[PDB]
Amino acid sequence: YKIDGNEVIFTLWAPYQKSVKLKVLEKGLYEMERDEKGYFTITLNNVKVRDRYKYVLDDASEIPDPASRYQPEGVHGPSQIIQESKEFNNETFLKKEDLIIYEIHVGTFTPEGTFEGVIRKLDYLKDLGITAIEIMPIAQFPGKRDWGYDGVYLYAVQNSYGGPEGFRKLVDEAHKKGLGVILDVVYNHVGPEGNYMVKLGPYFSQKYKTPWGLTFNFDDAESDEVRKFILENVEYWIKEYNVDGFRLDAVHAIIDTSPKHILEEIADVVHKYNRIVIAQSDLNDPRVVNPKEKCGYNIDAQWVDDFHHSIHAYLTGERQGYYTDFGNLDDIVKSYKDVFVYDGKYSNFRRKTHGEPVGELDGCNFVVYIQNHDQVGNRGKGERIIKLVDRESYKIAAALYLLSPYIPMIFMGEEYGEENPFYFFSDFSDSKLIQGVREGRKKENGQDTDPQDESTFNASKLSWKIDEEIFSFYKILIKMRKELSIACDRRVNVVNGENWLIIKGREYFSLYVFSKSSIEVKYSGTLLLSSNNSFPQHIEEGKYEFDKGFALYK
Ligand SMILES: OC[C@H]1O[C@H](O[C@H]2[C@H](O)[C@@H](O)[C@@H](O[C@H]3[C@H](O)[C@@H](O)[C@@H](O[C@H]4[C@H](O)[C@@H](O)[C@@H](O[C@@H]5[C@@H](O)[C@@H](O)O[C@H](CO)[C@H]5O)O[C@@H]4CO)O[C@@H]3CO)O[C@@H]2CO)[C@H](O)[C@@H](O)[C@@H]1O
């Protein structure tokens, strides 16, 4: 819908449909006008905020507005008219160079499990030193318990998180404290329950498919209209919620043979309105992130799993699944200096040459992390990294990524040493999709807890039980990162021995000692932070025997 004066126009794209009725609960049932492209319209003046509606089909069946701005009673319920309060700054205050990201899943972040709860932690976040929070998909999904990837109404803010007014409030309040909100949005597929679009027109592709559901149609017959639906969604989050930016989910699953790729156009929209886009890409292809004049889509930054895997594999000894491609110290140094470990070499996991070099792009085209919703949640037993390594090792990990040239991302809970798992959970009601997610989860991941069990979700709620030592260490890591100008700067000299490595920047050097070992230190510096009490205040060039631990010098 659109609010013009006293009156509101309803627009529904539905080429498969012969005629559609607008049905406003308590008001009437109105026949809509059809243009030759398959759009049905009607201008109404008896309509006010909070009115509810559905569309009734050829079928006589009723369905919610797929473009709904609010789904008060979940995915099968009526759509409802929201206040179009359309103030948005023309510019985000977030500077990409300065970005430190905090990943949040509203549902489990906080005893409340709502936006209100996240507002309550804003001081904490601000003080920690984070500059922007990334919110996992809030697009209306079935039930109350879901990561968000089963979202099925791209424009509706999940009822149970506190709806539109809550999300709006969360972003006004984070702006008030000087933090940005980044929104995780899903354009690659659509959840299995509560999707009605199939009945309306070719929203989805015959050609291609994703593991998680039906993919959008961007390049076959009738795709102008769907390109539009997605592009207007990024416009909408910006204007109607004043979001600062986006993390785009699984971009490698957004397939488009059009003359200009839909991803280049998404970036275009966000840049038109001066915002930030991060892509999750498994492609290891600089094309996602390269400028247009270099044939790229010009997305601002992309997740680099190779950094995370390097660290995790090495430190944990783990080799299941994608970890088989990793394990050596080498892999960490590689990712530390060429960004991608798979930059065009053979992957035994994938059984093909994977990736491409990234060139001279600086570090702030990439985001790195030792934890996140996937790298915890996709483990059968949801274990956080903190269960898989010792204490020294955990802090060494935090240092490796927060002191890296790349944009770092903390996974809610990581900073204070959360020990509770993060499981896959879902809340479908359809007994065939309940049966399907359980059997799927059991076999891709070896997940023994039931995703549809409420306890599984509860187990995943952050404890807020603070480990002051770990928390303090993060606080300083973040501070020192800013003071030392580490951000984006790829000019780092890295030496390694069997069980240690030293990384040296323009302003600093770090000691990463994985086992007691004897090291030649080529620099002089004074100590900024350390994982132990065993490193000197001031060190000089010379050879030293260190115990497992990390240290930072200037
Ligand atoms: O009817 C359609 C479809 O339904 C069924 O599929 C079910 C799956 O079996 C079940 O596992 C579940 O999938 C979950 C994933 O388990 C979970 O990992 C998550 O994944 C999202 C990530 O969180 C997100 O960050 C992103 O990450 C990556 C990709 O970038 C890339 O590297 O590939 C991996 C490998 O999977 C991803 O982790 O993208 C993910 C998806 O957006 O969320 C999904 C969705 O909830 O869910 C469905 C049903 O709930 C059925 O079995 C299937 O056969 C059928 O075709």
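Sequence positions for chain A are given in Swiss-Prot numbering; the residues included correspond to 5-558, in order.
The backbone N, Cα and C atoms fix where each Cβ goes, and this holds for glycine too.
For 251-256, 309-313, 377-382, the entry in Swiss-Prot reads substrate binding site. The DSSP secondary structure for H312 (substrate binding site) is helix.
Looking at Swiss-Prot, the entry for mutagenesis of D253 to E says: Abolishes enzyme activity. The Cβ neighbour count for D253 (mutagenesis position), using a 10 Å radius over every protein chain in view, is 21.
Annotation comment: Swiss-Prot describes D253 as active site, nucleophile, evidence class a curator's inference.
For the mutagenesis of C299 to V, Swiss-Prot gives this note: Reduces activity by 50%. No change in substrate specificity. The structure shown keeps the original residue. With a 10 A radius on its CB, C299 (mutagenesis position) counts 11 other CB atoms from all the protein chains.
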DSSP says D378 (substrate binding site), in three-state terms, is helix
Inside 10 Å of the Cβ of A254 (substrate binding site), count up the other Cβ atoms and send me the figure. 18
Those residues of the chain, 6+ apart, with a Cβ under 8 Å from that of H312 (substrate binding site): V372, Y373, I374, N376, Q379, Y405
Where ligand 1 binds, which of the recorded positions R251, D253, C299, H312 are close by, with Cβ under 6 Å? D253
Whole-Å Cα distance, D309 (substrate binding site) to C299 (mutagenesis position), is 23
